[PDB]
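Engineer: Next up is a structure, given as structure tokens.
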Amino acid sequence: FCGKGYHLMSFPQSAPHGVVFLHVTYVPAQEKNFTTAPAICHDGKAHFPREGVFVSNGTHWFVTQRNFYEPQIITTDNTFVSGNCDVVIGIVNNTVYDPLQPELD
Amino acid sequence: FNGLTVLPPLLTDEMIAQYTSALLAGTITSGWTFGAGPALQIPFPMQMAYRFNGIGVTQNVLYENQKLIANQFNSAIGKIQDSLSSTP
């Protein structure tokens, strides 16, 4: 509606009999391939991402926001659990660290 | 005649069907992204999980009912054609 791409803002400019809108849009570029899975199985329960996608770069699994590559280590803060891990199709296995354990308070 | 003529359209029916097929393939393999820039491929179940999340239902609901959901979608698409043919 307000230009091609994800809209940021727009500035109006007068014209003799109309308006001229200068839409400022954000457009992605420089994409890259990745391997993914819908859920991670750890301790027998399935984990899903709160926001983002489980993306693997060949040997390690990470979580990343959808529109810009920013991989993070999979932890209990950015994933949530639901039931045992045998109903989901495409589930994978990996260590899901819990930050309270290393502190050992 | 008496001076009245119908001119043909510029895009023939075949070419319009080709444009439509382009839109379908794009939406099936890349979701919304092909409309905002470079088309990025994404598995179709994950795309529908995105959209489920979009209406405020957590995605675990889709991965746990993938089979049932796929059957309902197939049945609905199947009844559409019968309805169009029987409807006068």
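Quick note: numbers on chain A are straight from Swiss-Prot, i.e. 1042-1146, in order.
Using N, Cα and C of the backbone, Cβ positions are placed for all residues, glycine too.
Heads up, here are the entries from Swiss-Prot:
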type	residues	note
VARIANT	A:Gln1071 to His	In strain: Kappa/B.1.617.1
VARIANT	A:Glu1092 to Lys	In strain: Theta/P.3
VARIANT	A:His1101 to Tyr	In strain: Theta/P.3
VARIANT	A:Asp1118 to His	In strain: Alpha/B.1.1.7
Engineer: Tell me the Cβ neighbour count for A:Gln1071 (variant position), meaning other Cβ atoms within 10 Å of its Cβ, over all protein chains shown.
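Structural biologist: By my count, 6.
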Engineer: Compare the C-alpha of A:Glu1092 (variant position) with the C-alpha of each of the variant positions A:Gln1071, A:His1101, A:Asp1118, and give the closest one.
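Structural biologist: Out of the listed candidates, the nearest Cα belongs to A:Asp1118.
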Engineer: How many Å lie between the Cα of A:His1101 (variant position) and the Cα of A:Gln1071 (variant position)?
Structural biologist: 22
Engineer: For A:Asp1118 (variant position), what is the tally of other C-beta atoms lying within 10 angstroms of its C-beta?
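Structural biologist: Step by step: centre on the Cβ of A:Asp1118 (variant position), count other Cβ atoms within 10 Å, giving 12.
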Engineer: Given A:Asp1118 (variant position) and A:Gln1071 (variant position), what distance in Å do their CA atoms have, once rounded to a whole number?
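Structural biologist: So the Cα of A:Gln1071 (variant position) lies 29 Å away from that of A:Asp1118 (variant position).
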Engineer: Counting every protein chain present, what is the number of Cβ atoms, excluding its own, within 10 Å of the Cβ of A:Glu1092 (variant position)?
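Structural biologist: Excluding its own Cβ, the number within 10 Å is 11.
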